[PDB]
Amino acid sequence: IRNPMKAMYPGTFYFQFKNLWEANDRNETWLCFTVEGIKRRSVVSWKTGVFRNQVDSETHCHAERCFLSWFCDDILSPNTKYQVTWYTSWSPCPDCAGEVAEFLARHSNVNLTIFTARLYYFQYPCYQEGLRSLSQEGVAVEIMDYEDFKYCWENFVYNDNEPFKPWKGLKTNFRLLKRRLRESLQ
Ligand SMILES: [Zn+2]
């Protein structure tokens, strides 16, 4: 089973996480994570990293599946509360949603929040219901805003101490996507 990368190069971050337009040429999904272990009111562990995949692959090769299989080792330690945060470039498909729901049903000491740059195939009902299902499972699903993109820049990128520079329309696109997500998650 696949280990996470440490970080993205700046060119990849800007390309992969751009919040559209419509992002036709984005046939990968990239996924940044933080995992925080809390035991007796204190941080016992902090792990970060990145998984990726093609939009061509069998669903079981999805970045979220890689994260889930990787995380399920001694990387999980039964007595500890885990806070997992994902920042994904495309929102998760129905089956990943299903797998996460099973994963969380399985491991009840884990919480999860998903920030997503873009909404994947969102005109169609399957991808909407995948998101609703995560919400129902008690998983927060949020559109990435400026501070989320900056947070990723500052944690998951070989940024060479250069600052985060937003692209034109970042904020505009955020609001559109946030409206679409909100509407879909009622
Ligand atoms: Zn998936």
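Shown for chain A, in order and in Swiss-Prot numbering: 5-190.
Just so you know, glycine gets a Cβ as well, placed from its N, Cα and C.
For reference, Swiss-Prot has these:
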- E68: active site, proton donor (ACT_SITE)
- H66, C97, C100: Zn(2+) binding site (BINDING)
- 29-138: domain 'CMP/dCMP-type deaminase' (DOMAIN)
- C76 to K: Resistant to HIV-1 Vif and reduces Vif binding (MUTAGEN)
- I79 to A: Resistant to HIV-1 Vif and reduces Vif binding (MUTAGEN)
- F107 to D: Resistant to HIV-1 Vif and abolishes Vif binding (MUTAGEN)
- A109 to K: Resistant to HIV-1 Vif (MUTAGEN)
- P129 to A: No effect on Vif binding (MUTAGEN)
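The structure, with features from Swiss-Prot marked on it.
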residue : record                    : Cβ contacts under 8 Å, 6 or more apart
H66     : Zn(2+) binding site       : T33, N57, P96, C97, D99, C100
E68     : active site, proton donor : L35, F55, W90, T92, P96, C100, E103, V104
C76     : mutagenesis position      : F107, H111
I79     : mutagenesis position      : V39, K51
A109    : mutagenesis position      : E141
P129    : mutagenesis position      : none
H66, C97, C100 excluded, remaining Cβ within 8 Å of their centroid (Zn(2+)): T33, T63, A67, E68, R69, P96, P98, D99, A101, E103, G134
Annotated mutagenesis positions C76, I79, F107, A109, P129, filtered by Cβ under 6 Å to ligand 1: none
Helix, strand and coil totals (DSSP H, G, I; E, B; other) for the domain 'CMP/dCMP-type deaminase' (29-138): 35 helix, 44 strand, 31 coil
Largest tally of Cβ atoms lying within 10 Å of a Cβ, found at which of the binding-site residues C97, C100: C100
